Amino acid sequence: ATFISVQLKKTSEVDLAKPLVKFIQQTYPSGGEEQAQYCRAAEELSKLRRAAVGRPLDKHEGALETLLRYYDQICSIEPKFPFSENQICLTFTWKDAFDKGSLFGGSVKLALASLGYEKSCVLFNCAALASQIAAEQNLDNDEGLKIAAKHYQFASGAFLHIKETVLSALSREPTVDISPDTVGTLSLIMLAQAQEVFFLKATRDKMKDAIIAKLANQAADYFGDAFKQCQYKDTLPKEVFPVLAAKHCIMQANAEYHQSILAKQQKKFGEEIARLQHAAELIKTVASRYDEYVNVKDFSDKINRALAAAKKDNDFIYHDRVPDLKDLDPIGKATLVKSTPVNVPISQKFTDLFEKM
Amino acid sequence: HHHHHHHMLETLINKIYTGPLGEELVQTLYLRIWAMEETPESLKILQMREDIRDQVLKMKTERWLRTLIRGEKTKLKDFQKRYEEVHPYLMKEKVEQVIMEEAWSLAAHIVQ
C-alpha cells in the first residue's frame, strides 16, 4: 500500500435509549402518542449507534452512509435534549485509533459523559472509513479515481473539522488520535493523496505535460507540508513518515519529469537534461532510503532512458548548455483539491428520527 | 478611449482562446467537472469530444468574465462582492458555478 488510510476507533456498547426514554417520559408524562414516537426514535438511534460504531465495518459505501447518518442524527438531537445542562447520564468510551507501543499512560481507552466527544470520534470514524474506501480503489480505473478524489477530500475536511472543534466541549485532554495536531496532519495527508489522484487522472488521460507537471508540483507541496508536520511530534503509525518522505520526492520528480518533456518540445534541450538530472537524483534518494515502502523501478528506468537519449542528441547535435537548477523558471502549481467542509447533513437521504419533537 | 477594465477584459479573453492560459483553464475545468457529483449538464460536457468540450468551456468562461466585469468602474473595487452577489444563484447550476468560480479567479488577478 503506497496510500495511507487510518484505522477506525473502537467504542464500548452504550444504552443510548435508556436516558433519552427517561427524559421523554418526564417531558410527556400523559402523552401516550409522544412517549410512543420519541421512545421508538430513541431505540432506533441506539440501534443506529450499534450499526455505525459498535462493530467492524466492511469498506463499502453502505457502511460509510450508516456512519454519516449516525453523525447527522447525533448532531440533530443535541439541542432537543439537555446535553448542555449535563442532565443526560451518558458516558461514551472510545479507544485511540493508533494501537502501538507499551500501553503505558492510562489513555488507550477514554470515557467521557460528553456528546461533543462522541461527535468528534464518530466524525473521525467517517474520515477513517472514507480514507480506507479511497485506498481500496483501482486507480487504473476512471471511476476508482473519481471515488478516491471525493473520499480523500471528504476525509481531509472531516479531520480538519475535528481539529477546529475537538477541544471545545471536551473538558479534559483528548486521546492523541483526535488531538488537533494529529487530525491536522491527517487532514493534510488526505489532501495530498486527493491531489495525487488528480495527477493520476491527468496521467491516465494523457493530458498535456504542462498541467501534469503543475498537478504533481502542487502534490509535492502538500506531501512536503504533511511530512514536515509529522517529523516534529510523530504520533502516527511508523509507515507514515517514510511514505510521506517517498511521495514528497516522487511528486517533485514527476513535476521535473513532465516539465522536462515541455522543455524538449520547446527545444530547450539544456533545461530538459537539467530537470531529468534533478528527477533522477530525487528518485535515487527514494530507492536508497524508502525501499521497503514504495517501488520506483519503472519510473527510475524511464528517467534514465530519457536522460541518456537527451545527452546523446545534445552532445552531438544541439550543444545546448545545461542550466544550473537556480536559473530555471519555477514549475507552477494547479490546485484541484479542497478539504470538503462538514455541513450536516453529510448522509444521503437524511430523516431526523426526532424531526417532530 | 476604452475604459481600463474593458481593455483588460478583452486582453484576458484573447489569452483564453489563443494562449496557454486557456489550455490550462479548460484542463482545470474538465478535471473539476469530471470530479463533481454527476448532473445531466456534467455528463453532457464529459461525453463531448475534446475539441468540442474545450470550445464550450472557453465560450462559457467568456460569458462569465463578461458577466462578472460588466460594471461602470466602481465595481472593479471590492470584486469579491461580485462573487457574493452571483455565486448563490448557481446552487442548482453546478457546472455554471464551477465555471463562474474559475472566471472570478481569472478576473480577480487582473482587476486586483
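We number chain A the way Swiss-Prot does; in order, the residues shown are 2-358.
According to its header, the structure was obtained by X-ray crystallography, 2.2 Å.
Backbone N, Cα and C define each Cβ position, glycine as well.
As recorded in Swiss-Prot, the features of this protein are as follows:
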MUTAGEN   A:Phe199 to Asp  Does not support cytokinesis; loss of normal midbody formation; loss of CHMP4A-, CHMP4B- and CHMP4C-binding in a yeast two-hybrid assay; no effect on localization to the midbody; abolishes rescue of PTAP-type L domain-deficient HIV-1 p6
MUTAGEN   A:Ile212 to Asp  Does not support cytokinesis; loss of normal midbody formation; loss of CHMP4A-, CHMP4B- and CHMP4C-binding in a yeast two-hybrid assay; impairs rescue of PTAP-type L domain-deficient HIV-1 p6; no effect on localization to the midbody
MUTAGEN   A:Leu216 to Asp  Abolishes interaction with CHMP4B and abolishes rescue of PTAP-type L domain-deficient HIV-1 p6
MUTAGEN   A:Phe317 to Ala  Diminishes rescue of PTAP-type L domain-deficient HIV-1 p6
MUTAGEN   A:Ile318 to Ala  Greatly diminishes rescue of PTAP-type L domain--deficient HIV-1 p6
MUTAGEN   A:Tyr319 to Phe  No effect on rescue of PTAP-type L domain-deficient HIV-1 p6
MUTAGEN   A:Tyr319 to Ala  Greatly diminishes rescue of PTAP-type L domain-deficient HIV-1 p6
Of the mutagenesis positions listed as A:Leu216, A:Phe317, A:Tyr319, the one whose CA lies nearest the CA of A:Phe199 (mutagenesis position): A:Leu216
Cα-Cα distance linking A:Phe317 (mutagenesis position) and A:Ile212 (mutagenesis position), given in Å to the nearest integer: 31
Distance [Cα-Cα, Å, rounded] between A:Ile318 (mutagenesis position) and A:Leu216 (mutagenesis position): 33
Cβ neighbour count (within 10 Å, all chains shown) around A:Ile318 (mutagenesis position): 9
Distance [Cα-Cα, Å, rounded] between A:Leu216 (mutagenesis position) and A:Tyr319 (mutagenesis position): 30
A:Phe199, A:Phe317, A:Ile318, A:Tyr319: the mutagenesis positions whose Cβ falls under 8 Å from a chain B Cβ: A:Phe199
A:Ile212 (mutagenesis position) - helix vs strand vs coil (DSSP): helix
Mutagenesis positions (A:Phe199, A:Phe317, A:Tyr319), the one with most neighbouring Cβ atoms at 10 Å: A:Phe199
Which of A:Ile212, A:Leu216, the listed mutagenesis positions, has fewest other Cβ atoms within 10 Å: A:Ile212
